[PDB]
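J.: Mind having a look at this structure? Questions to follow.
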Protein chains: 2
Amino acid sequence: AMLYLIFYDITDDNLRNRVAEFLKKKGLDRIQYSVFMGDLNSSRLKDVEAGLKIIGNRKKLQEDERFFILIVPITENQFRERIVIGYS
Amino acid sequence: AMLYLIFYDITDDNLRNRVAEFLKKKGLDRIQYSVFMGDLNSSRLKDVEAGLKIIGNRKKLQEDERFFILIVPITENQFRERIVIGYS
């Protein structure tokens, strides 16, 4: 199974919490408030994608509202090469 | 030069705008409100990292404030394999 990184930007608190809860239930590792990672085969990737699409299956109501999820395959080595920047 | 994906979660509007402006000036391609990508060699990666750290060189003032940037190497093929989910 390939490793995936999942990043999201969801302004609605309710929808964001649904996404976080869903990804946790799928067994993905949470690495930041809005970032998860984990291994997914074809079946599990399809389930994740379908669930996330259902959560986003609505219309935006205000121009500054965002709902965006990016799922990208990565390798363990690439993840080890990551740079994380925070307050310092 | 390796391709990088840059995701961030920055609640302060001023700092977020400084990051977006900086990454644009560095020639990275913007792919979402808070996501960029592009090729960086060692020299250019170091400059990007140093600049982003300077922008984050302060102390958080309220518990729900976040400043997080993740830089990860990826390949063009991995990016072509990405899944993007939005409102639908």
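Using Swiss-Prot numbers, chain A covers 2-89, in order.
Keep in mind that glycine also has a Cβ here, set from the backbone N, Cα and C atoms.
These came from Swiss-Prot, pasted as-is:
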type	residues	note
BINDING	A:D10	Mg(2+) binding site
MUTAGEN	A:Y9 to A	Considerable loss of RNase activity
MUTAGEN	A:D10 to A	Loss of RNase activity
MUTAGEN	A:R17 to A	Considerable loss of RNase activity
MUTAGEN	A:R31 to A	Loss of RNase activity
MUTAGEN	A:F37 to A	Loss of RNase activity
J.: In whole Å, how far is A:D10 (mutagenesis position) from A:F37 (mutagenesis position) when you measure between their Cα atoms?
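T.: For A:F37 (mutagenesis position) versus A:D10 (mutagenesis position), the Cα atoms are 12 Å apart.
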J.: By Cβ count within 10 Å, point out the most packed of the mutagenesis positions listed: A:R17, A:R31.
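T.: When each Cβ's neighbours within 10 Å are tallied, A:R17 tops the list.
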J.: I'd like to know which mutagenesis positions lie near chain B: of A:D10, A:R17, A:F37, which have a CB under 8 A from one of its CB atoms?
T.: A:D10
J.: Return the residues near A:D10 (mutagenesis position), defined as same-chain residues 6+ apart in sequence whose C-beta is under 8 angstroms from its C-beta, sorted by sequence, else 'none'.
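T.: When sequence neighbours closer than 6 are ignored, A:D10 (mutagenesis position) has A:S35, A:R67, A:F68, A:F69 within Cβ distance under 8 Å.
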J.: Ten-angstrom check, please: count other Cβ atoms within 10 Å of the Cβ of A:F37 (mutagenesis position), all chains counted.
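T.: Excluding its own Cβ, the number within 10 Å is 24.
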J.: Based on DSSP, name the secondary structure state of A:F37 (mutagenesis position): helix, strand or coil.
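T.: Looking at the DSSP assignment, A:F37 (mutagenesis position) belongs to a strand.
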J.: Determine, to the nearest whole angstrom, how far the Cα atom of A:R31 (mutagenesis position) is from the Cα atom of A:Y9 (mutagenesis position).
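T.: Between the alpha carbons of A:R31 (mutagenesis position) and A:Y9 (mutagenesis position) there are 12 Å.
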J.: By a simple count, how many Cβ atoms lie within 10 Å of the Cβ of A:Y9 (mutagenesis position), its own Cβ left out?
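T.: There are 26 of them.
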J.: In Å, rounded, how far does the Cα of A:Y9 (mutagenesis position) sit from the Cα of A:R17 (mutagenesis position)?
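T.: Each residue's Cα considered, A:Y9 (mutagenesis position) and A:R17 (mutagenesis position) end up 9 Å apart.
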